[PDB]
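Take a look at the structure set out below.
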Amino acid sequence: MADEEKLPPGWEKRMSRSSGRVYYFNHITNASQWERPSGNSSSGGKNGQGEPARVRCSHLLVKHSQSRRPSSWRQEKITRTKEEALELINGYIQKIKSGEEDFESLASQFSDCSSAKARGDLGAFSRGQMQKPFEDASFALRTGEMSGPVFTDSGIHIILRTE
């Protein structure tokens, strides 16, 4: 996930190494699209959307004592706790959104969840994915703002958002 495709279920992105309008592929209707996965809003592209009912609202997950198991991907040990949990995030919180750090490295060298080795926990949805209190993040900024510590039924995540 968040490594191969970058769209909802049914439509896949190929990019195609050649200009001339971007096309799409389907399956549920054996029909080839040639416009955009429209249905709820104008996601993807770049910007311009009054009713953003679907975005790449991500949420990094830094393993810690406030998780299912305080185990480091490399260190193999995480004695630290909330004392370095919310802090560890603040260390990057003011750098990634500073156009001086693409959203991926931290996930491919820290994240524990899927984002760990999937360049992204989930990515984008159509309306809802999980934790209701989690969705209350993306729709509260202007892209590339990072929601920061949202505080949910897990510990401490970060909604970077890339759409």
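Using the three backbone atoms N, Cα and C, a Cβ is placed for every residue, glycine included.
Annotated domain 'WW' per Swiss-Prot: 5-39, in sequence order. Same-chain neighbours of the domain 'WW' (5-39): 45, 54, 56, 123-126, counting only residues six or more beyond its ends whose CB sits under 8 Å from a CB of the stretch.
Helix, strand and coil counts under DSSP for the domain 'PpiC' (52-163) come to 27 helix, 4 strand, 81 coil. Taken from Swiss-Prot, the feature domain 'PpiC' applies to 52-163, supported by sequence analysis.
DSSP assigns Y23 (mutagenesis position) to coil in the three-state reduction, outside any helix or strand. Here Swiss-Prot notes a mutagenesis experiment, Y23 to A, with the remark: Reduced affinity for KIF20B.
Looking at Swiss-Prot, the entry for mutagenesis of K63 to A says: Loss of peptidyl-prolyl cis/trans isomerase activity. No effect on the interaction with IRAK3/IRAK-M. Abolishes IL33-mediated increase of IRAK3/IRAK-M protein levels.
Neighbours of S71 (mutagenesis position), defined as other CB atoms within 10 A of its CB across all chains, total 13. Mutagenesis annotation in Swiss-Prot: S71 to D or E, described as Loss of peptidyl-prolyl cis/trans isomerase activity, nuclear localization and cellular function; the structure shown retains the original residue.
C113 (mutagenesis position) has a Cβ environment of 20 other Cβ atoms inside 10 Å. Among the mutagenesis experiments that Swiss-Prot reports, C113 to A is described with the note: Loss of peptidyl-prolyl cis/trans isomerase activity; decrease in DNA repair of double-strand breaks by homologous recombination slightly less efficient than that observed with wild-type protein. No effect on RBBP8/CtIP.
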Original post:
Can you tell which of the mutagenesis positions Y23, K63, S71 lies nearest to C113 (mutagenesis position) in space, using Cα positions?
Top reply: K63
Original post:
At the Cα level, what's the spacing in Å between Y23 (mutagenesis position) and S71 (mutagenesis position), rounded?
Top reply: 43
